[PDB]
There are 4 protein chains.
Amino acid sequence: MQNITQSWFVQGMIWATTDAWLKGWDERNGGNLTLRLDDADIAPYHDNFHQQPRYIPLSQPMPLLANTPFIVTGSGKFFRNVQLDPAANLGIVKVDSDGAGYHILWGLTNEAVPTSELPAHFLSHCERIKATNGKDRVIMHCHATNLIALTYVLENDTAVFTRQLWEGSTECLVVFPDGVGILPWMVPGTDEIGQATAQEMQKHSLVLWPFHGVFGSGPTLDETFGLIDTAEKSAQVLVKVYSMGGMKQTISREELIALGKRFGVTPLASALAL
Amino acid sequence: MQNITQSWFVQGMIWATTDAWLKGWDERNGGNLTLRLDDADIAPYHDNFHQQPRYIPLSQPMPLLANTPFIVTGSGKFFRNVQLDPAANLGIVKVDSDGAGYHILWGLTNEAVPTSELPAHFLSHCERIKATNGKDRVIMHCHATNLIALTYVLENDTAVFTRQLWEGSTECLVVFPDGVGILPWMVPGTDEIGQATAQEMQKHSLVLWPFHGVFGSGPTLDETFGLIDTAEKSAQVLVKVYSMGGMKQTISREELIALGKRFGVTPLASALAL
Amino acid sequence: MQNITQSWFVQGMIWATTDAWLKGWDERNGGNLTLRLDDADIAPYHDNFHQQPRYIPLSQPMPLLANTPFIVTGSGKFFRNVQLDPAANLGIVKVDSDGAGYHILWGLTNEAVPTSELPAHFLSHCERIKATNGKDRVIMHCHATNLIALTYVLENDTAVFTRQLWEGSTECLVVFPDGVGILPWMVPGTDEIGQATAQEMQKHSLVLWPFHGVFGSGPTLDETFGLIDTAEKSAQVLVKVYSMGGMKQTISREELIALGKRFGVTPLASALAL
Amino acid sequence: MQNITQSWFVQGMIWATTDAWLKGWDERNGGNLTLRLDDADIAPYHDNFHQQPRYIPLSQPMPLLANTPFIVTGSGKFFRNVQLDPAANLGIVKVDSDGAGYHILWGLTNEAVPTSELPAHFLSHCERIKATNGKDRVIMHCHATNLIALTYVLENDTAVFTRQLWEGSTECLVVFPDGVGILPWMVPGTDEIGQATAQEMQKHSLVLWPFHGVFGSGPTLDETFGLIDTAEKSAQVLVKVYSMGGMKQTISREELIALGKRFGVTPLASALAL
Ligand SMILES: [Zn+2]
Ligand SMILES: [Zn+2]
Ligand SMILES: [Zn+2]
Ligand SMILES: [Zn+2]
Ligand SMILES: [Zn+2]
Ligand SMILES: [Zn+2]
Ligand SMILES: [Zn+2]
Ligand SMILES: [Zn+2]
Ligand SMILES: [Zn+2]
Ligand SMILES: [Zn+2]
Ligand SMILES: [Zn+2]
Ligand SMILES: [Zn+2]
């Protein structure tokens, strides 16, 4: 066999955090990542676990997550460093039988704790489980540069921002037909931002935090990264276009309608009506 | 000997898709790549082939491709992932004796299929074989960032866009004297876009899809990548120039004429007449 | 055991200089880095030391640094090259018992000397030791591209520049609540710039040199790099925003106040009053 | 011992071409590089040489280069590929006893030839040998993106362009006090451009070719790359500044004078007088 560091999920967390770091999305400790696992994923490795797993209570219980293991990035940890020492910067946590707290089964060495945003990641996992009949398994936050820049110049409105993003690369309507939900600026790490993000996650796989960054959900690390990368690539194109004095032409409503029909998706009505 | 993963063509596909990924041209599954092989390339490795190669019919037969093997990127596959698992993300296909379909000789594991754009890649291969007396072997699509951005600000016209690209780096006229053919925006993955792209490929080695990306043809992976990289580098320069308020000076018609004479190329007349 | 090149501190210097090089912050010999060590760090490796450590006097003695070892980048050395040959490009120096000079214990082969800016790094180390009760251990200088660009377009004033940086990413107020001190342009490598930078370091962990670059202080290589990376990422966002015609909206004073309260920091009053 | 591929000079050529490729300066075959060697460099490896070195005549003899070996990039070769197969993409050439031609001692396999710009590189080597009493050993050409972009917006005049570059990063006056000589646009690969570049090399270590790229000279690969990287980094800053609507403040003549005095350099008078 092998050590847990060579598992598909530890190697996956490494690749995702490194690639996000390399894109320029995760300065310092900016960003966090949680992946919902099955018991079968971690089972072969139980003797690599901490002998006496630390328990941390959850302020709000999440019975929908009872008995569920996750691999998570740590609080104050750098995406840059994950590849260098996965055990120091990542943890495997398991929510207990009534969803009242979790045990830290592996990693987060030297008394590290999960991302301060864990109970918020958990709330969004809950809404995404319901919204997708258990398909979604990942919540990813990063400081995607061009998407951030756009929040200073575009109206911070779901329909308006979504429509520009759709225009900025042909694939975007196909990739996120439900659009990108945009919150008002909120104090990060608060219960209130967690709740508001989870509420937006009911209707969208992508949520923007003006002047701060993006939140994405998806079934796998690759698909979730890909989702955020698609929105950020469109944002990159838009920044160049706006910098050159704006669109002389663009993808029309008629074209977006034809696109949604061909790919069997229902584009967000408000964004499409503009 | 060696396994097929170490062949020049599998290693070539890996390098090309990775480099395109690293340039920022291939977010998510954006992009696709097909390379026409000879029987001699794949022959040493036949016992590595799937035991019972899956057959897929072609909607339109292509007898010009009868008996021809290709290595191709898979549908829904990420350029990012090719280096990690070539067999999962790439396939070797061989068109049958009457060009009615192809067998999947190798790769595309777990029921993966070639790029949904395979019959379109095939149509362009056909036109490029005819246009170059069999020299061209590669069709490459990617989401080249600056070229995309320019399609929102420049007139989407072959002559006009080609002329700006020629101006944006001295080598461009020498590298693509036949210019870049620009289609109207079209729904991707359709028969209609495949046909229109193949028609443009009769007269140009590079074709642009407004608000979406670029298509290039060439004799080798390196030369085809190089061709697209040249156009995208010129586009990068132009974006910076337009962002700084536009050209105060540029390469003149007189200079472009002198350049084409020295290098023994015939610049596209309409682009040169501007 | 191991050679000194595999120590945490030599490997740390390698990663920090390489990453800064990869970010585009350290063309040629642009940039310098010094890390304050303990005797326990270098002790195991004393027999790897130069047999007869070269002594260099300090123009101004620094008794606060008596007996203190540092690992430092060399004068005229390239950040790019550190990874290739740490011993050629890095040195371990130890300040003597009265702070009158230092011995070169290791590295800086072929008669290389520490960064010409060593006595200035030392002055800032002194002010940062006092300002943080010995917590700070690193002084890092680099040519952070977007921060440089901003010094041609923003008022070069501590309060004004700090406030824009806070606005340019939500985390910035939390990461540098004391702000970024901005000096007038000064001739580099002079006693005068060393003194002025050290004076600014009394009140700020980050100091800008208009038309030149940034200086940061912190307790570890990672945290200091992270600090500079945070300011530069905000600057990158601001450059894009200014390029697109400026802020239509931004983080308000009210929001910054709420942010500082939640995170338990006191934002620089003058920057906050704007 | 070792094979020639592990020599300092083959490894140096690899690093220089790869790094230039990674910076985005060398799309396709854009760019070329020649390094003047001594007989002592190549001597240990003579039995690795081609058995019967191919001879190529020089159109104009260069007796100043008699008996001199060089390692060079090949014609039509990609900087990207050098790391993959140095022998295919690089050659060691040795100019014969009267400077009438050269033998290809090593590399350029499969009938490859040195950069079509070899006799031009050679002419500049000659002028740089004279200008520096034999210190300069490298001629490097690349398609440095931001420097190219600036040639569409700044006056293509030595004094004017040099002065902006000096302003764009404090170190530039110190690094190239003699300035950057700017030619008119010329047809590349011609005798005329070779001559004009060599003439500019009498007075400058850096020469710009509008709408095309840069040429640099220096004593080592690192120092020459560093020289070009410095000018390109300043150009990058200037592009951002011009994109944000231009300089509100900048490095003054008075400051540049003070800078040149401190560093013991004589700034180009015409650029300084502006
Ligand atoms: Zn965040
Ligand atoms: Zn067990
Ligand atoms: Zn919504
Ligand atoms: Zn596409
Ligand atoms: Zn067999
Ligand atoms: Zn056409
Ligand atoms: Zn500096
Ligand atoms: Zn000892
Ligand atoms: Zn201050
Ligand atoms: Zn060139
Ligand atoms: Zn011999
Ligand atoms: Zn001159």
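Going by what the header records, the deposited coordinates were determined by X-ray crystallography, 2.0 Å.
Positions of Cβ are set from backbone N, Cα and C atoms, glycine also.
In three-state terms derived from DSSP, C:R28 (mutagenesis position) belongs to neither a helical nor a strand segment and is classed as coil. All protein chains considered, the CB of C:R28 (mutagenesis position) has 22 other CB atoms within 10 Å. Annotation of the mutagenesis experiment C:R28 to A or S in Swiss-Prot: Severe loss of enzymatic activity.
Record note (Swiss-Prot) on the mutagenesis of C:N29 to A: Severe loss of enzymatic activity. Here the Cβ of C:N29 (mutagenesis position) has 23 other Cβ atoms within 10 Å, regardless of which shown protein chain they belong to.
Quoted from Swiss-Prot for the published mutagenesis C:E117 to Q: Loss of enzymatic activity. Cβ-based neighbour count (10 Å, all protein chains) for C:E117 (mutagenesis position) stands at 25.
The secondary structure of C:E117 (mutagenesis position), as reduced to three states from DSSP, is coil rather than helix or strand. Marked as active site by Swiss-Prot on the basis of experimental evidence: C:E117.
Marked as Zn(2+) binding site by Swiss-Prot on the basis of experimental evidence: C:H141, C:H143, C:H212. Counting Cβ atoms from all protein chains shown, C:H212 (Zn(2+) binding site) has 22 others lying within 10 Å of its own Cβ. According to DSSP, C:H212 (Zn(2+) binding site) sits in a coil region rather than a helix or strand.
In sequence order, C:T230 constitute the residues six or more apart from C:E171 (mutagenesis position) in its chain with CB-CB distances below 8 Å. Among the mutagenesis results in Swiss-Prot, C:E171 to S, A or Q has the note: Loss of enzymatic activity. The residue drawn here is the original one.
When secondary structure is read from DSSP and collapsed to three states, C:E192 (mutagenesis position) falls in the helix class. Quoted from Swiss-Prot, the note on mutagenesis experiment C:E192 to A is: No effect on enzymatic activity.
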What's the CA-CA gap between C:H141 (Zn(2+) binding site) and C:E192 (mutagenesis position) in angstrom, rounded? 17
Out of the recorded positions C:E117, C:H143, C:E171, C:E192, ones whose Cβ falls under 8 Å of a chain D Cβ are C:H143
State the count of C-beta atoms found within 10 angstroms of the C-beta of C:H143 (Zn(2+) binding site), not counting that atom itself. 27
Listed in sequence order, residues with CB under 8 A of C:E192 (mutagenesis position) and six or more positions away: C:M186
For chain A, which of the mutagenesis positions C:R28, C:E117, C:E171 fall under 8 Å by Cβ? C:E171
When you measure from the Cβ of C:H141 (Zn(2+) binding site), how many other Cβ atoms are you left with inside 10 Å? 29
Three-state secondary structure, which DSSP defines for C:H141 (Zn(2+) binding site): strand
Going through the recorded positions C:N29, C:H141, C:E171, C:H212 in sequence order, which have a CB under 6 Å from an atom of ligand 5? none
Alpha-carbon spacing, C:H212 (Zn(2+) binding site) to C:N29 (mutagenesis position), which is rounded to whole Å: 13
Integer Cα-Cα distance in angstrom, C:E117 (mutagenesis position) to C:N29 (mutagenesis position): 12
C-alpha of C:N29 (mutagenesis position) to C-alpha of C:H143 (Zn(2+) binding site): distance in Å? 10
